[PDB]
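*Asks:* Before anything else, here's the structure in question.
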Amino acid sequence: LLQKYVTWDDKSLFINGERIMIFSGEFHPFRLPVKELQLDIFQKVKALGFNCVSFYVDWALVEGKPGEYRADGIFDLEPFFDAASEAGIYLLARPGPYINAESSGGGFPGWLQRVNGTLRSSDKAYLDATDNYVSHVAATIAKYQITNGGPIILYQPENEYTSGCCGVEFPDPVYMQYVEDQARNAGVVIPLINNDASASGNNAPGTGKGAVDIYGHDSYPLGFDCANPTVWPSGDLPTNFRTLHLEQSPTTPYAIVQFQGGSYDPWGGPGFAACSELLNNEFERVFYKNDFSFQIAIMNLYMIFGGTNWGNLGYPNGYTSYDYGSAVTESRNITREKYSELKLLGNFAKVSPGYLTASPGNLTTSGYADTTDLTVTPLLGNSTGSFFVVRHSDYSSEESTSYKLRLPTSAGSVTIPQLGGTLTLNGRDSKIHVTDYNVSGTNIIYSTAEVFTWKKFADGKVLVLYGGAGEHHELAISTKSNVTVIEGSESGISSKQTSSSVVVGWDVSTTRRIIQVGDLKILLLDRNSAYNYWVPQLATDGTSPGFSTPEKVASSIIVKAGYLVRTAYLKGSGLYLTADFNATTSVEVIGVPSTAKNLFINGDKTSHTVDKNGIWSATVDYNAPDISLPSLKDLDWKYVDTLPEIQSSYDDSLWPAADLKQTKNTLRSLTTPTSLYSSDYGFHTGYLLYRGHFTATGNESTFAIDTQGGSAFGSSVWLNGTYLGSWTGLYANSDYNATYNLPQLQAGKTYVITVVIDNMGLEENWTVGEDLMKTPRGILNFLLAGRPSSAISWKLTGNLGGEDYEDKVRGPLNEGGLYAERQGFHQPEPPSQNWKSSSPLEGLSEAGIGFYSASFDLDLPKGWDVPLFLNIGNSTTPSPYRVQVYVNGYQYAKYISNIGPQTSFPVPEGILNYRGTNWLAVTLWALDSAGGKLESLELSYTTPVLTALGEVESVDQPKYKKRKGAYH
Ligand SMILES: *[C@@H]1O[C@H](CO)[C@@H](O[C@@H]2O[C@H](CO)[C@@H](O[C@@H]3O[C@H](CO[C@H]4O[C@H](CO[C@H]5O[C@H](CO)[C@@H](O)[C@H](O)[C@@H]5O[C@H]5O[C@H](CO)[C@@H](O)[C@H](O)[C@@H]5O)[C@@H](O)[C@H](O[C@H]5O[C@H](CO)[C@@H](O)[C@H](O)[C@@H]5O)[C@@H]4O)[C@@H](O)[C@H](O[C@H]4O[C@H](CO)[C@@H](O)[C@H](O)[C@@H]4O[C@H]4O[C@H](CO)[C@@H](O)[C@H](O)[C@@H]4O[C@H]4O[C@H](CO)[C@@H](O)[C@H](O)[C@@H]4O)[C@@H]3O)[C@H](O)[C@H]2NC(C)=O)[C@H](O)[C@H]1NC(C)=O
Ligand SMILES: *[C@@H]1O[C@H](CO)[C@@H](O[C@@H]2O[C@H](CO)[C@@H](O[C@@H]3O[C@H](CO[C@H]4O[C@H](CO)[C@@H](O)[C@H](O[C@H]5O[C@H](CO)[C@@H](O)[C@H](O)[C@@H]5O)[C@@H]4O)[C@@H](O)[C@H](O[C@H]4O[C@H](CO)[C@@H](O)[C@H](O)[C@@H]4O[C@H]4O[C@H](CO)[C@@H](O)[C@H](O)[C@@H]4O[C@H]4O[C@H](CO)[C@@H](O)[C@H](O)[C@@H]4O)[C@@H]3O)[C@H](O)[C@H]2NC(C)=O)[C@H](O)[C@H]1NC(C)=O
Ligand SMILES: *[C@@H]1O[C@H](CO)[C@@H](O[C@@H]2O[C@H](CO)[C@@H](O[C@@H]3O[C@H](CO)[C@@H](O)[C@H](O[C@H]4O[C@H](CO)[C@@H](O)[C@H](O)[C@@H]4O[C@H]4O[C@H](CO)[C@@H](O)[C@H](O)[C@@H]4O[C@H]4O[C@H](CO)[C@@H](O)[C@H](O)[C@@H]4O)[C@@H]3O)[C@H](O)[C@H]2NC(C)=O)[C@H](O)[C@H]1NC(C)=O
Ligand SMILES: OC[C@H]1O[C@@H](OC[C@H]2O[C@@H](O[C@H]3[C@H](O)[C@@H](O)[C@@H](O)O[C@@H]3CO)[C@H](O)[C@@H](O)[C@H]2O)[C@H](O)[C@@H](O)[C@H]1O
Ligand SMILES: *[C@@H]1O[C@H](CO)[C@@H](O)[C@H](O)[C@H]1NC(C)=O
Ligand SMILES: *[C@@H]1O[C@H](CO)[C@@H](O)[C@H](O)[C@H]1NC(C)=O
Ligand SMILES: *[C@@H]1O[C@H](CO)[C@@H](O)[C@H](O)[C@H]1NC(C)=O
Ligand SMILES: *[C@@H]1O[C@H](CO)[C@@H](O)[C@H](O)[C@H]1NC(C)=O
Ligand SMILES: *[C@@H]1O[C@H](CO)[C@@H](O)[C@H](O)[C@H]1NC(C)=O
Ligand SMILES: *[C@@H]1O[C@H](CO)[C@@H](O)[C@H](O)[C@H]1NC(C)=O
Ligand SMILES: [Cl-]
């Protein structure tokens, strides 16, 4: 429409005039703010066979102060985009402004609680608030479009603009058109795509004003019940998605912009390990192959890598981890079987252009397979090849089912297997069988075994096929040549030659076979062996793989290795692999160019041997050095009391007065004399403190108070130094009505009620019109019994300066309102030289909040990727306490003893300095009158990986400096 690089028709996108199946993964830059680790993820996605990444930008992190857009240092998108280019990954840009994303505010900054208008509407007040963010983010995105030689190919305005309520005329075409025009005005010319929350046709092509270019929708068919990871409920596998597609947007390629790749987990939930069990390899092979049955042309997995909700960036229902049970773990590892299984499907799609041109039919329980226990969805092509998606009709069935097929081919319709026996489908599995499959001029008449990849080399063609354990398979090839077994046993392989073909039956074995048929070699593998193969692009013009274009796709080699193969390139007589190893690994290379004499692995010349089939073999030795980690309990811990407010000497004259008579919040009108909503005063994040001054009459009995912090929040209350009590919190409570009994008060004396409240993050805004992101934080109601409420005069604080936030490097959400945070003592080199020596393992003996500081050195070896974790013990039922941990000033753990479930907090290299000094700052809030303490505090590691990654540069870690605007 507006450019010629990215076009489309009814079947697929075209990139530079060439069809492409977009297989993508969701990855949020703000959840992993270390540039070199961003490259790591990109390279791990490219190794799946993927060609694209989808990303959100969080507005709340980059416009914390209204009118000051800051996307610099750790929030800079440019290194993220350059890393995408370098890895060979296209991008789908999704800057919002609304992103949902289990993020604070759904991406909206807290100052939107002061906007006089419906959020996500055509109300001028809301739209004007978005203009500065969008003109900055979209101009940056504009500079990195594919039209300007960048990686960005698609843009998403808004997010799941799908349900409205409460007097909003949904869907508002004036709204979606304005949001679209914003992007275009900033120079975005690539196609716009939407992500309808269900397949409802909203803003599709043909709907007039506010229509996007490509209609997309999202789908989370297996749901979020991570507690029952083996239960696949009846009818939850979608079957009508093609039917809906043809009703809703038949002129554009079929697109699912967020397809389930994991699950969220709330405070108190079963944990993300459970989520990875639900959204595991079996889920992938059934549910993703099912999306291929609808001829999906654009497919993005939410999430491929989740990362971490550091510095309070997350929404109140979620905790620090955003692992998400995704194929790449929060600590960046790719050990989960779901990664390897996904690699098999992504590589198949990468080399199968006939998939895009075929004609999809409706699913059938007869015609193709000889039992109604199986479903077969055909995608039939007129000589470009066909594809048959086989699964159990009862999609959850764990039964083993025998069958035969009738499939139409160019050489007649054939009953398979021709040479005796039956095919098998074992439980929760799905197969993509193929017919007339083009391997660079060689025609595979059919194969029941699934294609992993194929390549044309100088010295012939190679095809890689796999099946699961215990299965019999059959293939047939258009040829005059004979079949011979060139590796492995002749036994178990049957064959038959006709005038224009050869048929070959084989049983799956753990031992690889290789057959040869003319100029085609075919690898016959079990699934588990196929897990260890990789298909990196072979660069000849440099070291980078480049994008997945037809040329560079064809110029790829096949590599059997272990943990990871990142890249390959040819330079003179050297073949250079870059790869990662988590054990001693046999490396085979198939397709070595004839000019290559030597093998290099991560720069090191490695001795190799060529076998009788031309395969290079070499071993890479794995010998991890000593990984020596400090004992955290034995550090020189320094303590300062971070609730000096409850001392009677405390002077709060510099605090903001909570004296606004009228709230700017349109969702909830005031039920107190003045606004005690934190966001009215610029305070959107971390712990909030309120101080209520009053003069006692001497008749005061009780103080009741309604505090609100979001799900799982806690609050504590003191009268001068007298602890009154705490709401210890529950996931079920986002507010709580407390009643406290006061001690006997002295008439005419002044007293101060100090209230500490955990702000868990701002709410999302999923339904347009409900304005739920405006749900306030702080004090909603109070009652000093027998006194008017104007008796109490309130002050409050959140993070120092509120929207004029101090720490421009670490962002507007990172720190909260505690004394130690306000002064900046959570940063490297605090002024702790005259503080008391005490450990958080000794802790507190009364209700209160302690702040603990210590440094520790690491000297971990270069060329090793070693995942590190902070561990807080919970071996027995604890007293109620809350902990934050800052690592060189960055908050990387929020811990609630009594709710959980997280005890293990990964912290990435770049935040941690692996060859240098590191600073821990721990806040310990004891919500109990006897105090509280940590049971244990430990640094640990998991399997070191011999890595190809370059030096991870430490992010900016500004040291402590006295802050002029502090309250002391
Ligand atoms: C270095 O990096 C590597 C990555 O490159 C990394 O390797 C990967 O490690 C992960 C673990 O982190 C692996 O994932 C697990 O795999 C388990 C094993 O099963 C898989 O493999 C077998 C094949 O096993 C043989 O071969 C291998 C390889 O040669 C050997 O190592 C084995 O020892 C074994 O050898 C025997 O057999 C050979 C021939 O077959 C013989 O030659 C040999 O002599 C031996 O006799 C396959 O059979 C499995 O397939 C079957 O099962 C799967 C999954 O159920 C089905 O989908 C499939 O259709 C088949 O039926 C399978 O591929 C898995 O058991 C394990 O699965 C569990 O965990 C995940 C969650 O992570 C769940 O999704 C899943 O549901 C399973 O959950 C159970 O277990 C968890 C506890 O962990 C419970 O929470 C849960 O409730 C559940 O328990 C219940 O069910 C169990 C049955 O499943 C039951 O036993 C329990 O008692 C209970 O009832 C998981 O997927 C991954 O495969 C590796 N990847 C690769 C490429 O190798 C390596 O570890 C790294 N190294 C280090 C040090 O870090
Ligand atoms: C890939 O990336 C992943 C994400 O980054 C990463 O996964 C995370 O890994 C960390 C570290 O391993 C996990 O934290 C640990 O979890 C342990 C508890 O979970 C286990 O318990 C269940 C019941 O047995 C298992 O079923 C469960 O399996 C599930 O989870 C797996 C997740 O990978 C999955 O593969 C499985 O399929 C399945 O779904 C799980 O294995 C927990 O025990 C552990 O705490 C101990 O270790 C810490 C140090 O690392 C200590 O600080 C801590 O105090 C604990 O040590 C104590 O207890 C041990 C067991 O008794 C003893 O061996 C220790 O000596 C020590 O003992 C002292 O304390 C005892 C009190 O209990 C006392 O009795 C003793 O006397 C003594 O005083 C830790 O929290 C984290 O949960 C994972 N996160 C996610 C999201 O999964 C994965 O590792 C990465 N992989 C690679 C290869 O890199
Ligand atoms: C240290 O170790 C200790 C000791 O073992 C750990 O303490 C345990 O921690 C558990 C987790 O916090 C805690 O269990 C919880 O107890 C509460 C009741 O007090 C209960 O509400 C919890 O169950 C719900 O919530 C979780 C998520 O937090 C869900 O996964 C679960 O399915 C339940 O969800 C239901 O309620 C939610 C609340 O709104 C709903 O959002 C959700 O949709 C669902 O609703 C259904 O039920 C409602 C009625 O409940 C109904 O109205 C609605 O219509 C739906 O039907 C969970 O059981 C243990 O109590 C606690 N044990 C002890 C002895 O103290 C501690 O966590 C550890 N610490 C760390 C850091 O690991
Ligand atoms: O990361 C969470 C993810 O949630 C997305 O909400 C998605 C979607 O969920 C549907 O619910 C599933 C349900 O869990 C299944 O049990 C079964 O019923 O299928 C349903 C889908 O039809 C909701 O019903 C649907 O409204 C929608 O909420 C969120 O949209 C996404 O941004 C992301 O946050
Ligand atoms: C919002 O706008 C209306 C428009 O009539 C105005 O009268 C009022 O001052 C504003 N209200 C709030 C709560 O901000
Ligand atoms: C396939 O599509 C529809 C919807 O599933 C089905 O009713 C019909 O029988 C099939 N189409 C034709 C032309 O037979
Ligand atoms: C098979 O692939 C070759 C390119 O290697 C192409 O020229 C040819 O047209 C293809 N044949 C079919 C039938 O698609
Ligand atoms: C309570 O605290 C305030 C200052 O926080 C102090 O001025 C006042 O004297 C204290 N009241 C009593 C009774 O000690
Ligand atoms: C406060 O005064 C009331 C009567 O007005 C009396 O009932 C109560 O006991 C008094 N003292 C308290 C609450 O300490
Ligand atoms: C607390 O009381 C307020 C005011 O009556 C009410 O709106 C709210 O529902 C109550 N909250 C809880 C958690 O019971
Ligand atoms: Cl201060």
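Counting begins at 1 with the first residue displayed.
Note: Cβ is positioned from N, Cα and C throughout, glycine not excepted.
Straight from Swiss-Prot, here's the annotation block:
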BINDING   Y56, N100, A101, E102, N159, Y324  substrate binding site
ACT_SITE  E160  active site, proton donor
MUTAGEN   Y264 to A (Swiss-Prot position 304)  Nearly complete loss of hydrolytic activity against lactose compared to wild-type due to decreased substrate affinity
MUTAGEN   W766 to S (Swiss-Prot position 806)  90% loss of hydrolytic activity against lactose compared to wild-type
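If you look at the structure here, what lies around each of the features I listed?
*Replies:* For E102 (substrate binding site), the same-chain residues that are 6 or more apart in sequence and have a Cβ closer than 8 Å to its Cβ are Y264, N309, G314, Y315, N317, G318, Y322, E764.
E160 (active site, proton donor) carries neither a helix nor a strand DSSP state and counts as coil. Listed in sequence order, the residues of the same chain lying 6 or more apart from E160 (active site, proton donor) and placing their CB within less than 8 Å of its CB are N100, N195, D196, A197, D218, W766.
In this structure, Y264 (mutagenesis position) belongs to neither helix nor strand by DSSP; it is coil.
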*Asks:* Within 10 Å of its Cβ, which one of these binding-site residues (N100, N159) has the largest number of other Cβ atoms?
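*Replies:* For the binding-site residues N100, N159, the Cβ with the most other Cβ atoms within 10 Å is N159.
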*Asks:* Far apart in sequence but close in space: which same-chain residues, 6 or more away, have a Cβ under 8 Å from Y324 (substrate binding site)?
*Replies:* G261, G262, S263, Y264, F272, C275, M303, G306, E330
*Asks:* Using only the residues recorded as binding substrate (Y56, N100, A101, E102, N159, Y324), report the maximum Cα-Cα distance in Å, whole number please.
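*Replies:* Site span for substrate, by Cα atoms: 19 Å.
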*Asks:* Quick one, of the recorded positions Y56, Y264, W766, which Cβ has the fewest other Cβ within 10 Å?
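*Replies:* Relative to the other recorded positions in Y56, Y264, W766, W766 has the fewest Cβ atoms within 10 Å.
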*Asks:* Name the residues of the same chain, 6+ apart in sequence, whose Cβ is under 8 Å from the Cβ of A101 (substrate binding site)?
*Replies:* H28, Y56, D58, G107, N159
*Asks:* Report the recorded positions (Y56, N100, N159, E160, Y264, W766) that meet this criterion: Cβ distance to the nearest atom of ligand 4 under 6 Å. Use sequence order and write none if nothing qualifies.
*Replies:* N100, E160, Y264
